[PDB]
Amino acid sequence: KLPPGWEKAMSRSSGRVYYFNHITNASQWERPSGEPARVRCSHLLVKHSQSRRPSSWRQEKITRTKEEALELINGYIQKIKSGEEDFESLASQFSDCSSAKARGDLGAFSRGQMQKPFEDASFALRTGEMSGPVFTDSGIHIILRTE
Ligand SMILES: CN1CCN(C)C1=O
Ligand SMILES: [Cl-]
């Protein structure tokens, strides 16, 4: 029927159908279009008090709750999708990962090297696509597949 992971849904506020992917947490109005050994990705990470290491270059002690970290992630997605901000600008300014200094770029990788939810989401994205909120033991991610 549809590419790996997609299903049909119905909007509560409008009644119009849309499409949702349960591996990447992406959602969109348009019908999805149409595996390699390696992919290249960038990300933006927001940590919280239950993160495996609750600290980062922005903050020596990270105290925000998990629910608060999800609201921040949701707001960044809104501004990227409306075009008010670029994915690379927000990651340089607000990502709790050391890769912030490289506009979020993590380089290329294979199956076996990253935390499993991040890996499954990275390899189900198409080239140029962005994920929704993805959860690991580091925190909450937005993923952009560049190659
Ligand atoms: C093991 N790593 C490095 C960065 N990332 C998202 C991981 O899961
Ligand atoms: Cl592709």
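Using the numbering of Swiss-Prot, the residues shown for chain A are 6-39, 51-163, in order.
The way this entry was determined, per its header, is X-ray crystallography, 1.9 Å.
Every residue, even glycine, has its Cβ placed from backbone N, Cα and C.
The domain 'PpiC' annotation in Swiss-Prot covers 52-163 and rests on sequence analysis.
The local packing around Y23 (mutagenesis position), expressed as other Cβ atoms within 10 Å of its Cβ over all shown chains, amounts to 14. What Swiss-Prot notes for the published mutagenesis of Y23 to A is this: Reduced affinity for KIF20B.
For the mutagenesis of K63 to A, Swiss-Prot gives this note: Loss of peptidyl-prolyl cis/trans isomerase activity. No effect on the interaction with IRAK3/IRAK-M. Abolishes IL33-mediated increase of IRAK3/IRAK-M protein levels. The structure shown keeps the original residue. The Cβ of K63 (mutagenesis position) has 23 neighbouring Cβ atoms from other residues within 10 Å, across all protein chains displayed.
One entry in Swiss-Prot concerns the mutagenesis experiment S71 to D or E. Its note says: Loss of peptidyl-prolyl cis/trans isomerase activity, nuclear localization and cellular function. Taken residue by residue with DSSP, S71 (mutagenesis position) is part of neither helix nor strand, so it is coil. Taking Cβ-Cβ distances under 8 Å and a sequence gap of 6 or more within the same chain, the neighbours of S71 (mutagenesis position) are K63, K77, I78.
Of all Cβ atoms in the protein chains displayed, 21 besides its own lie within 10 Å of the Cβ of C113 (mutagenesis position). Mapped onto three states, the DSSP output places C113 (mutagenesis position) in coil. One mutagenesis experiment named in Swiss-Prot is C113 to A, and its note says Loss of peptidyl-prolyl cis/trans isomerase activity; decrease in DNA repair of double-strand breaks by homologous recombination slightly less efficient than that observed with wild-type protein. No effect on RBBP8/CtIP.
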Inter-residue Cα distance where the pair is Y23 (mutagenesis position) and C113 (mutagenesis position), in Å: 32
